[PDB]
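The structure under discussion appears below in the form of structure tokens.
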Amino acid sequence: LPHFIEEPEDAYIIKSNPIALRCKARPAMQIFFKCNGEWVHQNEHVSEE
Amino acid sequence: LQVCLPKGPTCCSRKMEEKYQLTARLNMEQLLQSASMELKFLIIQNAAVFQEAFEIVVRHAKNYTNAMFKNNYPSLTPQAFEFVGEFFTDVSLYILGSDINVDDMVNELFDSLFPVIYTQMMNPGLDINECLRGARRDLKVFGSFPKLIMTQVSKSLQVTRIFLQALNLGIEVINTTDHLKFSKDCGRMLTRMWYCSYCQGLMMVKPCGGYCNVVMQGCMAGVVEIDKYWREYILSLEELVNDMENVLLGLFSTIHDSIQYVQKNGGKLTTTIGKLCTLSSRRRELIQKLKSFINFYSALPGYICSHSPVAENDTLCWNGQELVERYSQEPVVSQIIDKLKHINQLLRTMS
Ligand SMILES: *[C@@H]1O[C@H](CO)[C@@H](O)[C@H](O)[C@H]1NC(C)=O
């Protein structure tokens, strides 16, 4: 099963500066975000192999 | 027995009398709720709608200020977004009744705006930030613009805040009406008028209209006194509606002109500083619909008797103790009147 190496930490927006959320796991082929119950659009995700 | 006056025998015990008393309480509460429900829902609807509409206006104004900063002063972003967001957040918090100082909103807005103007527009090229913030007010760089905006927005925001508070207090008192607990003597009189006929073995006999009138005018002597203050509340709200959408929407032109005004004296300023350092339709329809309920407290005992089963003819009716051929004949209210006096003074002072 996939083991998370870099689990997302609760971010805080300061002075309207958009801060992205990090996610790193191995072994992983597909990683998606579920923000507030629903899936996040494919375009918003930025994958690194 | 302690309620049903026993003239002959009786078909009910003391526990059945307590059951009849509790059913009398529940019937009175149901009648009051049915009387007050339409007005309660009217004021709740209008409160919700006006709240959302004011929030829409504030959001649109914040969006336009951010957009006009993006378009005309890209050198001031993203700091411009910060102080605009803080300003309109404090705006909304003041509209919703929080302790926010309007003069402090405008002063913090210009205090944050001046240093980025100086560093990015006038003298291109963090620790000296406070010296610029002090120089903003000490040299009056923005002229009369801050006081103009201060009065312009304080005048509208205070009337809107008090409009919302008035709507909420109307909701509060109309909710309070149907929860008015009455005296024990009135409980016994209502039990006699509605149920004690069943203890004497009568099945369909209704109480006399005059007996209902004496009982209702007996326990609503306090509630009827609210009518003067409720009428004054309605009329003062009408006085207030006769403001804030137009003001918040012209703010962008004024801010742009203030930035131009400060840039106009940059020559002397840079050297000195370098050395030193459909709404109106809705409220109209609301007032016209609210004037239809001006008799609410005066017509309330009439409502209780006209919606309770009574013999209007006063013939072959129940008089609380026997079947006759013809009929013979504070604290919570004080708080309601106190709050009405307060809100009425607050209304009248605004307009
Ligand atoms: C938000 O900004 C956009 C872009 O200029 C604008 O078209 C829109 O009217 C604004 N909306 C509000 C709520 O201000």
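Note that chain A carries Swiss-Prot numbering, so the residues on display, from first to last, are 51-99.
So how was this one determined? The header says X-ray crystallography, 4.6 Å.
Any Cβ shown, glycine's included, is placed from N, Cα and C.
According to Swiss-Prot, the experimentally introduced change A:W89 to N is described as follows: Abolishes interaction with FLRT2; when associated with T-91. The secondary structure of A:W89 (mutagenesis position), as reduced to three states from DSSP, is extended strand. Residue density at A:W89 (mutagenesis position): 9 other Cβ atoms are found within 10 A of its Cβ, drawing on all protein chains shown.
Spatially close to A:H91 (mutagenesis position) yet at least six residues away along the chain is no residue at all, judged by Cβ distances under 8 angstroms. One entry in Swiss-Prot concerns the mutagenesis experiment A:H91 to T. Its note says: Abolishes interaction with FLRT2; when associated with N-89.
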